[PDB]
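*Asks:* Structure below; questions to follow.
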Amino acid sequence: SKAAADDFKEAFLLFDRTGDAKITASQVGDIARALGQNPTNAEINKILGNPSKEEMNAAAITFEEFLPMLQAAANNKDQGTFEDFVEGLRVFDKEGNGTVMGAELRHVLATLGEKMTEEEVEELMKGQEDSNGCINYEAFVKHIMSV
Amino acid sequence: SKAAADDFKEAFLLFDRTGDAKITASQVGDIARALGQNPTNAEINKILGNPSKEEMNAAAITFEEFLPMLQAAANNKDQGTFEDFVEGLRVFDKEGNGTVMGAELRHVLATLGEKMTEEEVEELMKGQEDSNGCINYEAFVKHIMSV
Amino acid sequence: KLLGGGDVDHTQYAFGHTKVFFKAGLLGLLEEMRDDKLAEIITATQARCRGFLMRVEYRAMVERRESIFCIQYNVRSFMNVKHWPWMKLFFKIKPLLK
Amino acid sequence: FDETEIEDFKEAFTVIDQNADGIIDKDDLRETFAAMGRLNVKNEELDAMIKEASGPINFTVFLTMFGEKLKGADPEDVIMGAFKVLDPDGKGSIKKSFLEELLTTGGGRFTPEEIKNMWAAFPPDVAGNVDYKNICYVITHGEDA
Amino acid sequence: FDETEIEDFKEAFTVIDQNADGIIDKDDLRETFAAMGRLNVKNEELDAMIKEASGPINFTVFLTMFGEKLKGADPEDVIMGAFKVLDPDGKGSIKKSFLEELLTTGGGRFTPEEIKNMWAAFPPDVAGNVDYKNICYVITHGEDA
């Protein structure tokens, strides 16, 4: 709305590697996340196809399509409730203390639903899981929502 | 035709070591390749013999024979299709990734058909094959068609 | 692995646990046709290679161009010099230096 | 001529010019040879060294005389550069017949007869093309080390 | 610009300004090159160095010209700082493919083509990303050491 945030246009100049002021359709998922929006990858996929837009063939972009797609994704930020994120992992391990065994969270984050690479899974556990093999998800989900 | 390319005559002065403006019949194969023509060595051999020309005895040349032999070889450049070069090596190794094991390509290029020396085989693999012993022929055939 | 080479019909045969199977005189006929067809396919694929093979030789020959010269001239010097008073002198003396 | 090689010739010029006036005369040649152990150095050897110059041996006349005799002189690091390109896998001294074929077949300076003279004081390994490195030493500083 | 780097440029300014008046003219450039061994230094090379300035080469004009060409110049201790963070376990030179992937995937300055130029004079180890340290040397002081 501007509140006209012109820093979204300045961040589009940091993600366009050619400097022509266009951003390919394959970068739009990760740049919506870097502007403070977490649409799921199936949602980013649907919307695209919904608009008869094929992410399979070469793509370019213009700021005039990327701005309204970020504004259509911005209504879905009401789905980001931290009660359900901590209660999900509280149902994932027994006893009254928030600890996932290391390999349980790593294999679930790579193979269940939207596949996260094991390189990204190791980069999200690095520091929050110590050598006991127990990830405290009270501080883990706190630090994941700090970015 | 000239398009009269007079640089073919200037390249004949770079390959004639005596400066008399003649190039021996044994150099004509490699100089057709250096002018942008890839006739196979049996083809260069046949044509020669076809014309009752013996590459076994001393030979000289004149520009007036080398020009029409380069123009007779220039029609055969329609045989250089890169689909069949990459599909040849794709049938040469299993799995869905373009990698020949090092020694498979080296022994096939030296002993199968027109014998390439192992010195030339090592000079064609140098840089494209790393220490894993796997030659990626997608980039290997790309760089071989860059010259 | 062997059958890898040859301008032969890669059809006409068939392998199995204890032996290869081979056609003649029909399958024999087939192969033959096939054989010719690879000379084509092959003969043409050879060429480029051959071509290309030498094309890399030129890139090396050329690189080498000067490194030789350097080597070339460089030696010659010495052959001339090594017999020169002044140079022997420098030689015995070259060490006392720092 | 790299600048450290010119500083080495300036230090050799100062050790032969024992009068320190900037011009090496025949007395400096004889007194430098006598300080190296040459008690019998003839005057005809000193006259043949001075007969290679058109004037007195000052620093620039000594540099131009050495320049004109060393027109293909190569420092040890550039000779080992070229021998590392001839042995691109490192460590190994290259074969005798490979250096004989590549000297001849590339250039006229690598003709055989000259290759027999290369083997002739540059011993076997050196001559053969197997060792390496001792030949770079004796091309920058002559005689057996 | 750290102050010891500015004192190094003040010492280089005094070695090229052999008249010691504070302004490097074309005669100072030619006499510094002749004292390094350049007897054939053309006047067009001296004119191209003076054509990079809008005025006489005093100490602040030499510092602003070097500042504008070295806008990403990094001292050896900060380059080794960043390479110790890339190899956080110490001692080991980092892999060739790890530096190619991390240069590209983080930044546009680490794009490949540029990575082929990095391997191209920064040799293998350096290029590969295995050794380390020789590249910090040649980024603060160029040419082969």
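One is the number of the first residue shown, and numbering goes on along the chain from there.
For all residues, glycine too, the Cβ spot is worked out from N, Cα and C.
Taken from Swiss-Prot, the feature Ca(2+) binding site covers D:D17, D:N19, D:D21, D:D28. Recorded in Swiss-Prot as a mutagenesis result, D:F83 to L (Swiss-Prot position 103) carries the remark: Results in 50% reduction in actin filament velocity.
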*Asks:* According to DSSP, does D:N19 (Ca(2+) binding site) fall in a helix, a strand, or coil?
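*Replies:* DSSP call for D:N19 (Ca(2+) binding site): coil, neither helix nor strand.
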*Asks:* From the Cα of D:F83 (mutagenesis position) across to the Cα of D:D28 (Ca(2+) binding site), what is the distance in angstrom?
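*Replies:* About 40 Å separates the two Cα atoms.
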*Asks:* For D:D21 (Ca(2+) binding site) and D:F83 (mutagenesis position), determine the Cα separation and express it in whole Å.
*Replies:* 42
*Asks:* Around the recorded Ca(2+) site, report the further residues of that chain (criterion: Cβ within 8 Å of the mean position of the Cβ atoms of D:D17, D:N19, D:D21, D:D28; site residues excluded), sequence-ordered.
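*Replies:* Counting only non-site residues, the set is D:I16, D:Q18, D:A20, D:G22, D:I23, D:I24, D:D25, D:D27.
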*Asks:* Is it possible to get the count of other C-beta atoms within 10 angstroms of the C-beta of D:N19 (Ca(2+) binding site)?
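*Replies:* Within a 10 Å radius of the Cβ of D:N19 (Ca(2+) binding site) lie 11 other Cβ atoms.
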*Asks:* Give me the Cα-Cα distance between D:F83 (mutagenesis position) and D:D17 (Ca(2+) binding site), rounded to a whole Å.
*Replies:* 37
*Asks:* Taking each of D:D17, D:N19, D:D21, D:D28 in turn, which of these binding-site residues have a Cβ less than 8 Å away from a Cβ in chain C?
*Replies:* none
*Asks:* Given the binding-site residues D:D17, D:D21, D:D28, which one has the fewest other C-beta atoms within 10 angstroms of its C-beta?
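*Replies:* Least crowded of the binding-site residues D:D17, D:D21, D:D28, by Cβ count within 10 Å, is D:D21.
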*Asks:* What is the number of other Cβ atoms found within 10 Å of the Cβ of D:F83 (mutagenesis position)?
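*Replies:* So the number of other Cβ atoms within 10 Å of D:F83 (mutagenesis position) is 19.
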